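Colleague: I have a structure I would like to understand better, so I am pasting it below and will then ask my questions one at a time.
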Amino acid sequence: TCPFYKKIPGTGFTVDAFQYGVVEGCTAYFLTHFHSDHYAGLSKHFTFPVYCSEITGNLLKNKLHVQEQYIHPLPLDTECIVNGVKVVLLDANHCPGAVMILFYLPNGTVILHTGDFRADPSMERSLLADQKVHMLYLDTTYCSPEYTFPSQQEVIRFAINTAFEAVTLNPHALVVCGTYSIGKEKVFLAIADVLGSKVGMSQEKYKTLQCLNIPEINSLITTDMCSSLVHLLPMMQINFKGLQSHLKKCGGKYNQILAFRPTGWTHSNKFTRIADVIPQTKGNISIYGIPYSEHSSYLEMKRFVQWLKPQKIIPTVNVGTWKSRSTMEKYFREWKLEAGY
Ligand SMILES: CN1CCN(C(=O)c2ccc3cc[nH]c3c2)CC1
Ligand code: NI
């Protein structure tokens, strides 16, 4: 059964609701982004209209084999009419193709669904600018003040400088970056760029990246592993055993591995600054966990909501426990009282 927080009232619409069979009364299914918790259920056999961004539509067609006749891509920042209701897609600052959705209900109510997002001040100058929003369906992933992390720019600076130092000291070092979904591409692209290398990867991962409309991508990625000194592997292989195994396969080209795991928040954010981060090392392998987030920090989320001043907030993450729900509700009230809405 489809949960209430995936339904848009006064419409025939659901958001990220593909794992519940045929949802009674749903005339159009929206998909915010191509992450598996959100697309779970879509396949070549899906025969209802799916509304999404162009990038998301490319991934549906080529990775899930959804038939073209049911994929309805919409341009960003453009008023569109869907089944008699005005909608707008906005960039979510999450992974490639991820959007927020504005719904203008026939009765005058305005609803913003953030999908997954990393709130940014730049959103305060989109089409949201002087738009009254009555209901906000909010990505509350990190809705607690302990969740701090650096800017994406600071984390990339650390990664570039770390990789460049290591490989300039040892030209026979290989760099490895973990991945398990789309998103966080800047990590491996920025490192390859500083090293003057293409990024080497599996055919399956290459296929995925070719769907993302990234400028000059043919110049940056390859399936020829032998030509590359930056390799991408599944996140599950980024451990001492898995990396030792990989090094064996490279045929004595390399004698050291520097590897990166781009996590979200971890407990070491409560203690350490990005400049001070150190790896776990065993012999000729080192592994850095770097806090590259594609979700709002607590402070970023707070600033967005206090700027927007919604009348009602509906959380879409951490909704399964009474303790989480009570904690989030207490922060929303704090934010409202501080800002005066
Ligand atoms: C930053 N943002 C906050 C929310 N917001 C309103 O609540 C609002 C109030 C009054 C009018 C009158 C026309 N449009 C309006 C929008 C728009 C500005
Ligand atoms: Ni996501």
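What you see of chain A is 700-1040, where the numbers are those given in Swiss-Prot.
For this deposited structure, the header notes the method as X-ray crystallography, 1.4 Å.
Every residue gets a Cβ built from N, Cα and C, even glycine.
What Swiss-Prot records for this protein is below:
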{"type": "MUTAGEN", "residues": "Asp838 to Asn", "note": "Impaired nuclear focus formation, reduced interaction with PIAS and increased sensitivity to cisplatin"}
{"type": "MUTAGEN", "residues": "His994 to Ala", "note": "Impaired nuclear focus formation, reduced interaction with PIAS and increased sensitivity to cisplatin"}
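Set these features in their place in the structure for me.
Modeller: In the three-state DSSP scheme, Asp838 (mutagenesis position) is classed as coil.
Cβ environment of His994 (mutagenesis position): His793, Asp815, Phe816, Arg817, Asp838, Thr840, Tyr841, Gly963 lie under 8 Å away, each six or more residues apart in the same chain.
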Colleague: Starting from the Cβ of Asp838 (mutagenesis position), draw a 10 Å sphere and report how many other Cβ atoms land inside it.
Modeller: 23
